[PDB]
Amino acid sequence: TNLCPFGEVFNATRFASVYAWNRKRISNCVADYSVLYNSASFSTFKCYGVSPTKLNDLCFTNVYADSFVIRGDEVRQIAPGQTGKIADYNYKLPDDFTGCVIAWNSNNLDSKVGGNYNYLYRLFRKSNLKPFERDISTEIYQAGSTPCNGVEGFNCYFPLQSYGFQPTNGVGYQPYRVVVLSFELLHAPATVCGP
Amino acid sequence: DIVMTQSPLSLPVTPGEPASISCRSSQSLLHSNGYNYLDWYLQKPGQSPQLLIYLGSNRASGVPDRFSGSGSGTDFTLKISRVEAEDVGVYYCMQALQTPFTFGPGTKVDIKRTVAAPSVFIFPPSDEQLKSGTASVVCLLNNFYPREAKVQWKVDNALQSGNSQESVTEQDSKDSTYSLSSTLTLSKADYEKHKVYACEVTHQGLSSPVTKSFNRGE
Amino acid sequence: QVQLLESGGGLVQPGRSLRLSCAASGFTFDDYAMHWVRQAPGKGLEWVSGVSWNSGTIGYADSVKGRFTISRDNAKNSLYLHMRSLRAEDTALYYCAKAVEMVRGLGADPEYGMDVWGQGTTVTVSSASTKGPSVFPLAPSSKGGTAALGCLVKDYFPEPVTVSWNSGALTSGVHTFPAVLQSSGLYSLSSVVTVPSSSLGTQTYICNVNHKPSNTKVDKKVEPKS
Ligand SMILES: *[C@@H]1O[C@H](CO)[C@@H](O)[C@H](O)[C@H]1NC(C)=O
């Protein structure tokens, strides 16, 4: 009985920005879903494919953890449906999702006193994303009918925009840390599942 | 936003003796764990730098047992017990507590020898600088120890600044001496006006600063 | 064996962008926090940026904050650094270094220990058309012992030029100083050799200047003029 390292993804000191969400594999474990549900620190624990109270007897071929940091308001855009902006340009969920989303407030940690800069979010893309596609590339993006010769006027704006994350805003704007678990039962021997 | 300092700024070492270097900070790096987060880094002449010590005093991997690290609070020291011919270059101390990190100005370690005095020469602009508007004067100092020395560019007692620059070479491998050279550039409007131009050198080995001067219109 | 290869260098006018890339080969790329560290020309090092083991950046330097943008990719084992709105003060080498302590191997997570370093690139910025060197003589002072004479190269761009003396044979007594930078970006340097003065007035001394990008090999016969 060798437990699996979830503690290395939830208590990590640094989380990736939304447009470059971290994507970690987990395999060859005995995952303990008891802690992840009973905990009193989360503020949004949701599961779509399988209700939380029966995760102790479902063996998956593989499991992935996505991790990132989003605005407090926009946490209502991480869902199969419920499209919008962030789910439209940065991280889109597949429609037949079988997984869970865990979002909790981190007002104290991820917000500095004078104004942070390490967190950026995408804007101004050519077309809406497709499920799970990661686009970390930065290229100067065009407004309308104008050649893009490397510089910004009323023609080509730089996509990424910077979060402020001031420590004195209302509850609707302080950062929220999000971890999305995705389960997979591909044709292979079952490895990871609870005791 | 943490500023360090190092001491001594530059020291000459001779192969077969220990040496000690001190790095000082502004805020004590004692973390809650009780570990100091200072690191000591080395750079050889002409290569990428390399790690010496991490976590205050824990010796890095692959380096010999001739280095020692000590200190705490806001003062740390590195001591080389038996220095050799392959311990010359630059040393830095780097924090790891409060981002962004920082590097010290750097200590310059070299090989010591007997003190020698520079030889001084002057060089006026040629006739190719009489049909081109640009006038350049060069003062040359060769075969001197140690690294420290300084120059005044003097024109009719009217010291100048800004326009005169300088450059020095590496330590000669055989006799361990340095060479400095200063240049002064100007237009074709004042060069043919002032008469006596002088390069003044100050160095420890000379009793008084030496002035080498030339006059216009031989 | 562990390898860290970076690419992206080249002359770039001020007010543009670049995208440096560092590729790692020989270890589990996900258990090591990378760093990007500049190195000014003939000066001390300077930390620029970093990234932890979960693609979470750890802040940039105080004077650079606002433009640089770091990014990671564990699938392709790569670390990219996008760089926008340059100025003339951002010319330097750039190394990509690796941390030492693997994550969760022992309080907090590790970030120190820049142990393995790749050979950095040579990013530079300037606005000046490629111009050829100008060669100037430095005749002996004609004042005992051995007197020195040389030649000075001025207003050339870019590096490197190569200066020899007597076509290559004369090697004992040569001195050449690194290329200092000037007001308009056109560099300058000089070389000097010391020879016996009693042996100045009749012998032969020539310094040979070779510039590769401009494709020139000029000759200069240096002798006292009076
Ligand atoms: C670290 O993770 C474990 C379980 O995931 C739990 O104790 C808690 O989330 C963290 N521990 C703390 C905050 O002390």
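Here Swiss-Prot sets the residue numbers for chain A, with the shown residues being 333-527 in order.
Structure method, as recorded: electron microscopy, 3.7 Å.
Note that Cβ sites are derived from N, Cα and C of the backbone, with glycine treated the same way.
The feature domain 'BetaCoV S1-CTD' is assigned by Swiss-Prot to A:334-527, with experimental evidence given as support.
One entry in Swiss-Prot concerns the mutagenesis experiment A:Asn343 to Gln. Its note says: Reduced viral infectivity. Cβ neighbour count for A:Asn343 (mutagenesis position) (all protein chains, 10 Å cutoff from its Cβ): 10. According to DSSP, A:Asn343 (mutagenesis position) sits in a coil region rather than a helix or strand.
A:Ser371 to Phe appears in Swiss-Prot as a natural variant; the accompanying note says: In strain: Omicron/BA.2, Omicron/BA.2.12.1, Omicron/BA.2.75, Omicron/BA.4, Omicron/BA.5, Omicron/BQ.1.1, Omicron/XBB.1.5, Omicron/EG.5.1. In the three-state DSSP scheme, A:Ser371 (variant position) is classed as coil. The number of other Cβ atoms within 10 Å of the Cβ belonging to A:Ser371 (variant position), over all protein chains shown, comes to 12.
Note on A:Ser373 (variant position): other Cβ atoms within 10 Å of its Cβ, all shown chains, come to 8. According to Swiss-Prot, the natural variant A:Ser373 to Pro carries the annotation: In strain: Omicron/BA.1, Omicron/BA.2, Omicron/BA.2.12.1, Omicron/BA.2.75, Omicron/BA.4, Omicron/BA.5, Omicron/BQ.1.1, Omicron/XBB.1.5, Omicron/EG.5.1.
The natural variant A:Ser375 to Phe is recorded by Swiss-Prot, whose note states: In strain: Omicron/BA.1, Omicron/BA.2, Omicron/BA.2.12.1, Omicron/BA.2.75, Omicron/BA.4, Omicron/BA.5, Omicron/BQ.1.1, Omicron/XBB.1.5, Omicron/EG.5.1. Around the Cβ of A:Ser375 (variant position), the number of neighbouring Cβ atoms within 10 Å comes to 11.
Proximity of A:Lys444 (variant position) to non-local residues of its own chain (separation of 6 or more, Cβ distance below 8 Å) is seen for A:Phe497, A:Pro499, given in sequence order. In this structure, A:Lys444 (variant position) belongs to neither helix nor strand by DSSP; it is coil. For the natural variant A:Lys444 to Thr, the note given by Swiss-Prot reads: In strain: Omicron/BQ.1.1.
Sequence-distant contacts of A:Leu452 (mutagenesis position), defined as residues of its own chain at least six apart whose C-beta falls under 8 angstroms from its C-beta, comprise A:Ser349, A:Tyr351, A:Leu492, A:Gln493, A:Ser494, A:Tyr495. According to DSSP, A:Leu452 (mutagenesis position) is assigned to a strand segment. One mutagenesis experiment catalogued in Swiss-Prot, A:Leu452 to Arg, is accompanied by this note: Increased resistance to neutralizing antibodies. Decreases HLA binding to NF9 epitope. Increased binding affinity to human ACE2.
Here Swiss-Prot notes a natural variant, A:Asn460 to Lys, with the remark: In strain: Omicron/BA.2.75, Omicron/BQ.1.1, Omicron/XBB.1.5, Omicron/EG.5.1. The number of other Cβ atoms within 10 Å of the Cβ belonging to A:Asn460 (variant position), over all protein chains shown, comes to 10. A:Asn460 (variant position) carries neither a helix nor a strand DSSP state and counts as coil.
Sequence-distant neighbours of A:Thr478 (variant position) (same chain, 6+ residues apart, CB-CB distance under 8 A): A:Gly485, A:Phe486, A:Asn487, A:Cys488. According to Swiss-Prot, the natural variant A:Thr478 to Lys carries this note: In strain: Delta/B.1.617.2, Omicron/BA.1, Omicron/BA.2, Omicron/BA.2.12.1, Omicron/BA.2.75, Omicron/BA.4, Omicron/BA.5, Omicron/BQ.1.1, Omicron/XBB.1.5, Omicron/EG.5.1.
Proximity of A:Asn501 (variant position) to non-local residues of its own chain (separation of 6 or more, Cβ distance below 8 Å) is seen for none. Here Swiss-Prot notes a natural variant, A:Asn501 to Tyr, with the remark: In strain: Alpha/B.1.1.7, Beta/B.1.351, Gamma/P.1, Theta/P.3, Mu/B.1.621, 19B/501Y, Omicron/BA.1, Omicron/BA.2, Omicron/BA.2.12.1, Omicron/BA.2.75, Omicron/BA.4, Omicron/BA.5, Omicron/BQ.1.1, Omicron/XBB.1.5, Omicron/EG.5.1; May enhance affinity to human ACE2 receptor.
One entry in Swiss-Prot concerns the mutagenesis experiment A:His519 to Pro. Its note says: Increased resistance to human covalescent sera neutralization. Under DSSP, A:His519 (mutagenesis position) is assigned to coil, being neither helix nor strand in the three-state scheme. Under 8 Å, Cβ to Cβ, and six or more positions away along its own chain, A:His519 (mutagenesis position) finds A:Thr393.
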Those recorded positions, A:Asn343, A:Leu452, A:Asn501: which ones have a Cβ sitting under 6 Å from ligand 1?
A:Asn343
Take the C-alpha atoms of A:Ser375 (variant position) and A:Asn343 (mutagenesis position) and report the distance between them in angstrom, rounded.
16
For A:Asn343 (mutagenesis position) and A:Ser371 (variant position), determine the Cα separation and express it in whole Å.
13
CA pair A:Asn460 (variant position) / A:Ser371 (variant position), Å rounded to integer, equals 36
